[PDB]
Amino acid sequence: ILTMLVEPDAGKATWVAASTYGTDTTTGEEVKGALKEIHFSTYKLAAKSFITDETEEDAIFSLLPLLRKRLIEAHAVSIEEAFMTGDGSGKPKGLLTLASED
Amino acid sequence: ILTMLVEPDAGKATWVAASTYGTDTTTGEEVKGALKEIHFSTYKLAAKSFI
Amino acid sequence: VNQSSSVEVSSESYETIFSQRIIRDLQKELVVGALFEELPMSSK
């Protein structure tokens, strides 16, 4: 997790009267605030692909370049589908569901 | 004919949960694919003239 | 097409080495075409 502190919101300063002037009340109301925190954590995307010894031999072309590419790609697409509409249960929640929530 | 291989369409990874860490599911589900072929051919045109 | 691979080939045609080596069977033996001598005729 990574927790950062979000500064608390503004609180007004009281308008003291004229009778108050000359008394402890002249100093006015206390303005008091507590820092709040926002927490960041991580989810996981993972995929597996498996060239058997034999497919490699049963092809005129190599076939593992594709695997590794289609591998990296699968991860990129996945972050993407989810960052859009990711429900958020074990997937990153996403901009279009983040919106529904708000 | 000239058959060229077309690469397969995109595949998706599996967001995998906290529960799965340390289990076979941690790694995801297979990203499978298949190359496909496009075959090219020529159809003849002709003309004859005589003088 | 060897589909157990996760990245299979397009069609079996890319899983073969089309080799152009032409072989033929033992082939009948020709015996009487040439046992006989030839008369070089030069007229009908």
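The numbering of chain A matches Swiss-Prot: 205-306, in order.
Per deposition record, electron microscopy, 3.4 Å.
A Cβ is built for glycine as well, from the same backbone N, Cα and C atoms used for every other residue.
Annotated in Swiss-Prot:
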{"type": "MUTAGEN", "residues": "A:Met208 to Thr", "note": "Confers resistance to Pycsar-mediated defense"}
{"type": "MUTAGEN", "residues": "A:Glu260 to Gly", "note": "Confers resistance to Pycsar-mediated defense"}
{"type": "MUTAGEN", "residues": "A:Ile283 to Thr", "note": "Confers resistance to Pycsar-mediated defense"}
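Long-range Cβ contacts of A:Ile283 (mutagenesis position) within its own chain (separation 6+, distance under 8 Å): A:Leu249, A:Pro296.
Around A:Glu260 (mutagenesis position), taking its Cβ as the centre, 16 other Cβ atoms fall within 10 Å, counting all chains. For A:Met208 (mutagenesis position), the same-chain residues 6+ apart in sequence whose C-beta sits under 8 angstroms from its C-beta are A:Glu241, A:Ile242, A:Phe244. The secondary structure of A:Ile283 (mutagenesis position), as reduced to three states from DSSP, is helical.
According to DSSP, A:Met208 (mutagenesis position) sits within a strand segment.
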